[PDB]
Amino acid sequence: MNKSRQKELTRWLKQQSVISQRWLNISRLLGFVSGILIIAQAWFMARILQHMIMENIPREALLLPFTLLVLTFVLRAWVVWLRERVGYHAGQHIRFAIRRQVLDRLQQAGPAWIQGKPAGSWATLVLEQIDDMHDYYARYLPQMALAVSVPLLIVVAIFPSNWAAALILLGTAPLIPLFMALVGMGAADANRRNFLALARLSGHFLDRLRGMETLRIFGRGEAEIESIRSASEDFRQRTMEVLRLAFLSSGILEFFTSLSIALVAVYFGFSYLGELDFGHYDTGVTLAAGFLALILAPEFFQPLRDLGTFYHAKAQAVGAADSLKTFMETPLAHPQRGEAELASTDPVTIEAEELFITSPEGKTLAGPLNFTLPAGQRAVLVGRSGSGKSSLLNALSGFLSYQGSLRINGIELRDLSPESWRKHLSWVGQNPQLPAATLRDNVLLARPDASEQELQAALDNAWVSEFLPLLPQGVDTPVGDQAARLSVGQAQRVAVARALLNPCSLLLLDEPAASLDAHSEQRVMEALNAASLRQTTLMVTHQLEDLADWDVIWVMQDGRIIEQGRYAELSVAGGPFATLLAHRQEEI
Amino acid sequence: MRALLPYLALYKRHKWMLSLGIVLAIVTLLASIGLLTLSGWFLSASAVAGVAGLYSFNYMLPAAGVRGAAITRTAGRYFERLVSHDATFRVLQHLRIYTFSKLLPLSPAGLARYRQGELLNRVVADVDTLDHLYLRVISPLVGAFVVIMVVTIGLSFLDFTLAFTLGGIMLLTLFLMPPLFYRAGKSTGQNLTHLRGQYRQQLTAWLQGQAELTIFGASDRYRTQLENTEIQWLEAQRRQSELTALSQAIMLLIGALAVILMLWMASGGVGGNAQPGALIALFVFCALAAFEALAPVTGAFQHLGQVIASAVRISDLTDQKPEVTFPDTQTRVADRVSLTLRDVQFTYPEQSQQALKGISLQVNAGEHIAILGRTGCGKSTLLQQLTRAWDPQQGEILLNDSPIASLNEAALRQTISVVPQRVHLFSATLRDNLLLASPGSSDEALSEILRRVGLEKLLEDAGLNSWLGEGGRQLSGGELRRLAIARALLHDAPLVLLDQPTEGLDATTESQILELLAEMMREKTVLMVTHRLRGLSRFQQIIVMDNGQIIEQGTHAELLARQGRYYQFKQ
Ligand SMILES: Nc1ncnc2c1ncn2[C@@H]1O[C@H](COP(=O)(O)OP(=O)(O)NP(=O)(O)O)[C@@H](O)[C@H]1O
Ligand SMILES: Nc1ncnc2c1ncn2[C@@H]1O[C@H](COP(=O)(O)OP(=O)(O)OP(=O)(O)O)[C@@H](O)[C@H]1O
Ligand SMILES: [Mg+2]
Ligand SMILES: [Mg+2]
């Protein structure tokens, strides 16, 4: 709860409403017109009532007031119908624009920034948090003008008839905003902690569901229910804390509304009897004056009670915007989105000078990397686990920020147009995932309109086509949750089929043949070795015998490339490569 | 609408608190009609009496009536909300925990029939949708029926035609308009529940695959598919707004009809007299105020088509029978485990061919077994049979010469340690990622197993208190692999199923890990699956699989001499 921060969020919330400014002014007009028709409605009602009650005028004589009273009722229902639909149309246009902005920054953020929250926390930030800003735009924004205009208009119709009745309304009017702000001053912070507890419960649920097998194996059924119980218990307590502030504020505002309706009734009832005689312009208090000041007594405080109701929709929006603003402020991998693009589709030349790769938090994942890789040459990344081999491939993909220099064809990577840069990249990642629905939709991820020959050629090269007969629908089978339908080795070859289906300028293989046996690896490594010669290639691998024709071998340790050179030079030169090759074929 | 019965029955745990909210919702309404109705009569009766009425007109009783009704109106509504919202969100919290408890028994195969993004929507979003059922369906409907009867009966003493005309309109609107708006908004509500879960699934799938989608240029056309769902979702959201707008417009016209009718009919005569006087305002102001009892009535049934759609989702999830069920008999975990398989067969759900075809092997207590084969030959399927992920068809598995289906689950999980092929890093801290197995382990024990497995790096900085997984530090591929081994080494079970434990590990780490496993996993039954033929000379039996069947079997020396399929693997 920082007032400086909550003022930044309200400023940001108000900025998004400019797209629907015209619709927010029509509802401000229609709300005022409803206030006009309410006054016209009770003026006719008071005149009809006084004529029948006091002057005993027959109903068949009062036909003009009845016709006009019905006409007001028909127009009242029309304006209420228009204002409700106009308010919604403004609200959903702002919500759509806000969500488009958030989804736009998730395309640019990349996996390394999407990994900064649980995937269930993102879902409740795009669906629940954005959709709870609706009542701020649809309801609260038009209500600020109606809470001041209509109540003032109500009492302008009462001063001429009876000033004492209006001072009853004006006497209580300032108390409502004072208690509206006093009660709901902590409502914006309670909503922020309410979405914090929802984002934890949503994010903690989907993480357990995605890793639901490891919970079954270790017998964590009782322990995960208790953790969901605690996560859901906090959400229930945060939700009720938010609601108690809405009920207390609405209860207090209704208390002043009800008493003023009672005071108006008591004042007029006593005035007619002569118990108290003031505020009537030295003329006998008429019955129509009392009825007018009694029908408009609830309607004077309606706009104020709706402002109190919608003031907690504003607190709901401010709490919901606390986490969207944080996301939209944090800088991405590259501070400025690049516009430069390299023209040719020829193999690119990679260069690094004092290149440091850092995590989104700020931790460096690879130390000073000095290397060069000419066009068309292929390199091999080799080293211990945690040495930074995959972090280098993530920085070449544009997923991670880097401090030093990393130039592609002499052009800094931070300056390259990311959308046009990925068109020159194919890759097999460590623990590859299959996003698309089917096996054919996954292999054709790069270009879904590829020919049958080019799809068949990729499936043959990647050894995918041999296990197709086992699949029921063939190449059109679904793959399910986290590629459940396939085994890890079969999912590996489908990921390899993606990389080989389109030509590229830089191929980033990251353990491309994992979860494969001796023979299936050899069949796949024929396709990957052939593909590695068509462009610049850089693979990370633990096999050391099979690689002998690769143009250079990089040995990474603690984020630094400590050796370079061919297999013939490195194998017999000692150093980390020989020691790391010593454990290879140790028993053979 | 019959799908709401399992959820209306959740009233019974909060029957007093939820029925108290109904009573307070009637007292609040009754005081609300009274305040405007008393004021309307009090003003008209006071004016008719005039100055001469003083000293003869009891004006103190109505003066206390409006003061009493004003306090009752504001206090009752506040306490109704406090007591009705408190009970509603205790029911929703119990129902959310209940829905989550149905997930683990369905974990291997039941959850595969579902989508992971819509399962999240069912537990956190569809459960919250049911607050409409407990907050604004029962209390408004039965609150608005008792109030009308009280108003109609009370107004019946003064006149009969007037009371039944006002009460008739008030019931003809309570009984005809809600079902009309339930039917009108039934189709929209179904879409509105279905499209929210479709969007949350497509969004989470799009967020989880952002590495693969971004580089292959598929994020743009998966966001277009994602954006389209929102267009359809926002369209269904708009239709529910047009019905709410039409609900308020119609409800305002019905209240207009009651006010017009009372003015036109009470003036003719109230109770049989030509000059009703103050009684004209007694009926007009009642009809002017009685229709706030029907304010939430129409919206109660309109949003019911979306609540029923949500209720079917939870009902579908909680009506799933798990495929694997466990005995309740308590048993002690043995110290030695020897497993026997006899013609185990298994077909995956919705499949024709068999993943396992007549597998039979005998693993003695303390023997170390290595399983080998091509990819897709059923190596992990075999290891998940031993974990009771599925029930084998026409096959029998035996642990210590007793069926594996005769073990208590709390005893089956304590007698088997598994290193899965795919490791999962939970979002919890490093300590809680290691406390899945051996929850009673101390911090000194946790740190020691990390040093042995080569993860002494994780002890730096925050260390054990460091947040891992999504929202924290993400370990590398070879560091997840050694964290799974750390989990199984902490579990310390007699039977250990290793599914490619040394995968994605360099030669130095694999040598250190294999050296650790040999020393750590002594006098332990081990079924070590790898595609790596290193260190197989120390395994009593080597099993070679192909297409769900065991092809070869023997010691490392025997298999090389026979020059079987293991020979081409090695050479
Ligand atoms: N987001 C992150 N934040 C902090 N540390 C990280 C992050 N990602 C990785 N690391 C650490 O940075 C180091 C290098 O990671 P990584 O580059 O993935 O290793 P690697 O080269 O892939 N070796 P391997 O395990 O075989 O894949 C390891 O110690 C990781 O634990
Ligand atoms: N969830 C599933 N539903 C249907 N079929 C499956 C499922 N998982 C695996 N299969 C099928 O079972 C066969 C082999 O299963 P399994 O995953 O045990 O092989 P594997 O030996 O583990 O493969 P790898 O060694 O490459 O990991 C494959 O042909 C695959 O198509
Ligand atoms: Mg890696
Ligand atoms: Mg497997």
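Here the Cβ of each residue, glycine as well, is placed from N, Cα and C on the backbone.
Feature annotations, courtesy of Swiss-Prot:
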type	residues	note
DOMAIN	A:20-306	domain 'ABC transmembrane type-1'
MUTAGEN	A:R210 to K	Does not affect cytochrome d levels; when associated with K-216
MUTAGEN	A:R210 to G	Exhibits significantly lower levels of cytochrome d than the wild-type; when associated with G-216
MUTAGEN	A:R216 to G	Exhibits significantly lower levels of cytochrome d than the wild-type; when associated with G-210
MUTAGEN	A:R216 to K	Does not affect cytochrome d levels; when associated with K-210
MUTAGEN	A:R238 to H	Does not affect cytochrome d levels; when associated with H-244
MUTAGEN	A:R238 to G	Exhibits significantly lower levels of cytochrome d than the wild-type; when associated with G-244
MUTAGEN	A:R244 to H	Does not affect cytochrome d levels; when associated with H-238
MUTAGEN	A:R244 to G	Exhibits significantly lower levels of cytochrome d than the wild-type; when associated with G-238
DOMAIN	A:339-572	domain 'ABC transporter'
BINDING	A:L373, A:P374, A:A375, A:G376, A:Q377, A:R378, A:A379, A:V380	ATP binding site
Near-B candidates in A:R210, A:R244, A:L373, A:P374, A:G376, A:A379, the recorded positions, by Cβ under 8 Å: A:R210, A:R244
Nearest of the binding-site residues (A:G376, A:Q377, A:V380) to A:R216 (mutagenesis position), judged by Cα-Cα distance: A:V380
CB within-chain contacts under 8 A for A:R378 (ATP binding site), separation at least 6: A:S532, A:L533, A:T536, A:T537, A:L538, A:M539, A:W550, A:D551
Spatially closest candidate among A:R210, A:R238, A:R244, the listed mutagenesis positions, to A:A375 (ATP binding site) (Cα to Cα): A:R210
Of the mutagenesis positions listed as A:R210, A:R238, A:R244, the one whose CA lies nearest the CA of A:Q377 (ATP binding site): A:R210
Distance [Cα-Cα, Å, rounded] between A:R238 (mutagenesis position) and A:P374 (ATP binding site): 58
Count of other CB atoms lying within 10 Å of the CB belonging to A:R210 (mutagenesis position): 22
Conformational class of A:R244 (mutagenesis position) under the three-state DSSP mapping: helix
Candidate with the highest Cβ count within 10 Å, taken from the mutagenesis positions A:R216, A:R238, A:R244: A:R216
Among A:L373, A:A375, A:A379, A:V380, the one of these binding-site residues whose Cβ has the fewest neighbouring Cβ atoms within 10 Å: A:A375
A:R210 (mutagenesis position) versus binding-site residues A:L373, A:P374, A:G376, A:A379, A:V380 - nearest by Cα: A:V380
Other CB atoms within 10 A, centred on A:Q377 (ATP binding site): 19
Pairwise CA distance, A:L373 (ATP binding site) versus A:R244 (mutagenesis position), rounded so that it is a whole Å: 64
